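**Student:** Right, I'll just put the structure down here and ask away after.
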Amino acid sequence: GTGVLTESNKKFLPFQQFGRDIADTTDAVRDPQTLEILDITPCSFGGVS
Amino acid sequence: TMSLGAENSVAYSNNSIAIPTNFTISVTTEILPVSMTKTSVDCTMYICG
Ligand SMILES: *[C@@H]1O[C@H](CO)[C@@H](O[C@@H]2O[C@H](CO)[C@@H](O)[C@H](O)[C@H]2NC(C)=O)[C@H](O)[C@H]1NC(C)=O
Ligand SMILES: *[C@@H]1O[C@H](CO)[C@@H](O[C@@H]2O[C@H](CO)[C@@H](O)[C@H](O)[C@H]2NC(C)=O)[C@H](O)[C@H]1NC(C)=O
Ligand SMILES: *[C@@H]1O[C@H](CO)[C@@H](O)[C@H](O)[C@H]1NC(C)=O
Ligand SMILES: *[C@@H]1O[C@H](CO)[C@@H](O)[C@H](O)[C@H]1NC(C)=O
């Protein structure tokens, strides 16, 4: 996926792996190493007039 | 069964009239929507990811 990775304060339960938004797309994910918790947010975008 | 309205009967006769002797200044409200929230969508960002 493409996005920005930022530090997250979400308290995952030890067994929990993903984090899903309303649209069932991975919002918060756990990296295989360091067992860290991140946020996945789409890059800046918008309309042009 | 819903009460259709308060029952009433006005005394009608062909030589009698009723004329007010006092008045009452009344204020009433009325709410009307004018414009909703302007919205816009992005085609590819929604259909695709
Ligand atoms: C003016 O007089 C008429 C009759 O004298 C009144 O009409 C009657 O009003 C009473 C009120 O309790 C009713 O019970 C009667 O049925 C009415 N008469 C008829 C024939 O229906 C009238 O109400 C009077 N005006 C006012 C403002 O009270
Ligand atoms: C018309 O109605 C008004 C209000 O319903 C009357 O004014 C009232 O008069 C009494 C006695 O003079 C006072 O105690 C109230 O405080 C008044 N009310 C208000 C809101 O000022 C008035 O008297 C009526 N008209 C007539 C000719 O009696
Ligand atoms: C891989 O990462 C884990 C998490 O810190 C660490 O304990 C381990 O030593 C690392 N192993 C290698 C080969 O880098
Ligand atoms: C009013 O109607 C009655 C019948 O209900 C009638 O007798 C009377 O003449 C009428 N009034 C007038 C002024 O004609």
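All residue numbers given for chain B refer to Swiss-Prot; the residues shown span 696-744 in order.
Cβ atoms are placed via backbone N, Cα and C, with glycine included.
These came from Swiss-Prot, pasted as-is:
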- B:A701 to V: In strain: Beta/B.1.351, Iota/B.1.526 (VARIANT)
- B:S704 to L: In strain: Omicron/BA.2.12.1 (VARIANT)
- B:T716 to I: In strain: Alpha/B.1.1.7 (VARIANT)
**Student:** Among the variant positions B:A701, B:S704, B:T716, state which ones have a Cβ less than 8 Å from a Cβ of chain A, giving them in sequence order; state 'none' otherwise.
**Tutor:** none
**Student:** Looking only at Cβ atoms, how many others are within 10 Å of the one on B:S704 (variant position)?
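**Tutor:** B:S704 (variant position): 5 neighbouring Cβ atoms within 10 Å.
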**Student:** Just to verify a number: CA distance, B:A701 (variant position) to B:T716 (variant position), in angstrom, no decimals.
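**Tutor:** Between the alpha carbons of B:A701 (variant position) and B:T716 (variant position) there are 25 Å.
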**Student:** Around the Cβ of B:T716 (variant position), how many other Cβ atoms lie within 10 Å? Please give the count over every shown protein chain.
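**Tutor:** So the number of other Cβ atoms within 10 Å of B:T716 (variant position) is 5.
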**Student:** Return only the integer: C-alpha distance in Å from B:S704 (variant position) to B:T716 (variant position).
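**Tutor:** Taking the Cα atoms only, B:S704 (variant position) lies 21 Å from B:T716 (variant position).
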